[PDB]
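Enquirer: I am attaching a structure below and will ask some questions about it afterwards.
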2 protein chains.
Amino acid sequence: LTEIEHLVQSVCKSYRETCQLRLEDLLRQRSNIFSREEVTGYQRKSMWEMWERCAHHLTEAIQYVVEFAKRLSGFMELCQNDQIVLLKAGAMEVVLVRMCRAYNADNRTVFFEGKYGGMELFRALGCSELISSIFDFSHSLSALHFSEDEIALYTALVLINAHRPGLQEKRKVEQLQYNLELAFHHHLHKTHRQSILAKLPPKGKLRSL
Amino acid sequence: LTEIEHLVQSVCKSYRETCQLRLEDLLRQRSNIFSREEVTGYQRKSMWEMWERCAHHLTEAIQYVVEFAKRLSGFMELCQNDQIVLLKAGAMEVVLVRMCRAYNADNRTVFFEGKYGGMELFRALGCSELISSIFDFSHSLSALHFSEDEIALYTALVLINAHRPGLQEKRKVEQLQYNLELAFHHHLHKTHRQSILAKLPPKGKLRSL
Ligand SMILES: COc1nc2ccc([C@@](O)(c3ccc(C(F)(F)F)nc3)c3cncn3C)cc2c(Cl)c1Cc1ccc(-n2cccn2)cc1
Ligand SMILES: COc1nc2ccc([C@@](O)(c3ccc(C(F)(F)F)nc3)c3cncn3C)cc2c(Cl)c1Cc1ccc(-n2cccn2)cc1
């Protein structure tokens, strides 16, 4: 048990050190909503200006997820190729999961570049259905009321997936995965939160949306 | 006249050396249309996989545009800051103009990753309005039947624009711009193609769409 409970600890600690934006900081800024003047400024930008801003933010978020993977006990031991495949396959899946921390379901806003704004903040993109899916996915995830410890373990499971294609040493990913799934269960039962397992999004929904 | 005509030559030669994809190779591949199986494969990908694909292709195209600017006589002489502002302001405008070369208006398809596909190739993006704009813009530009020499001069004009905000040494951009506009006119007149000037897209349309 001290084995599993130490895995839960190092996973959470690794998440703490790589969460990029602390939860308490995002909640303290909730009342800081973008004004209409500021929304129009975003809407007046060009399609390339908004596409490039979001690409930058996502690329920077992936780096933090790379560090999260680096500090998962056992991930560094996996072969180089398996490290690339797992990251390229699930890094952005973890970023989108992390994005729900920046989402406020009370008013349906998201933290972005200093303040909270709705979907209309991203109109210049021309990706209203994509953005709608991101808001909708975050809204459905917010209804789980994830703790930071639950996001730490859940995101680690999203990353360490033995089924990804291209994995050469599957069985050594299977081991690192089962330990994480069991750690997930131990922490959930010790906090009376096992009822959210049947509510998590399917492995497939994380992507196509 | 040998002064203007040599500017037309070095601009076209610079375009030739930086066109990335040669026109003859794009035309030779027009009959190579994506099959339905291959279209579904693109439509089954994840939102992040397609966004990541397109982002990579666009970034790589910008690099070629950077080289096109480097070889425009006088551009290197401009100050460092003015080089950054001009490129950041018009590099993607030149990429989108160049994209019409990969567009076939006979069947409304575009070359992408080895074959020609319609707008339904990008459905997984969730950016139907944006993509619709790239197709519509390319279709309107295809009706001009640009020669490669005309794209060389026109794109150089799109890049060298004295009106861009942030330009410190405007008058030295004005000089390099006037020479290019006059070169544009000389080549169009000597080829009886001056009638396309009244048909070019406005300076603003190149962006927001
Ligand atoms: C709703 O649309 C978005 N919402 C976002 C909300 C937060 C952040 C975030 O990166 C951030 C960090 C720091 C600051 C700063 F600087 F202000 F503090 N601002 C923002 C952040 C904070 N915690 C985690 N993340 C990731 C970025 C967002 C982005 Cl990029 C978009 C656009 C977008 C999203 C997804 C795809 N996509 C394409 C394919 C799949 N998905 C495309 C575009
Ligand atoms: C219609 O949608 C697209 N059509 C494209 C057609 C061609 C290419 C191209 O880069 C290329 C090169 C090599 C190969 C390969 F691999 F086959 F050789 N394939 C393709 C290319 C060839 N000549 C010039 N270019 C640029 C890329 C395309 C892209 Cl990215 C899109 C998506 C898209 C378009 C625009 C924005 N955007 C965001 C803000 C504003 N605009 C976003 C996404």
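Chain A is numbered as in Swiss-Prot, which gives 267-475 for the residues shown.
Header lists the method as X-ray crystallography, 2.7 Å.
Keep in mind that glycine also has a Cβ here, set from the backbone N, Cα and C atoms.
Copying in the features that Swiss-Prot gives for the protein in this structure:
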MUTAGEN   A:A327 to F  Completely abolishes transcriptional activity
MUTAGEN   A:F378 to Q  Completely abolishes transcriptional activity
MUTAGEN   A:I397 to N  Nearly abolishes transcriptional activity
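Are these features on the surface or tucked inside, and what are their neighbours?
Expert: In this structure, A:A327 (mutagenesis position) is part of a helix by DSSP.
Under 8 Å, Cβ to Cβ, and six or more positions away along its own chain, A:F378 (mutagenesis position) finds A:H323, A:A368, A:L387. In the three-state DSSP scheme, A:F378 (mutagenesis position) falls into the strand class.
Counting Cβ atoms from all protein chains shown, A:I397 (mutagenesis position) has 21 others lying within 10 Å of its own Cβ. Secondary structure at A:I397 (mutagenesis position), taken from DSSP and collapsed to helix, strand or coil, is helix.
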Enquirer: Report, in whole Å, the straight Cα-to-Cα distance of A:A327 (mutagenesis position) from A:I397 (mutagenesis position).
Expert: 17
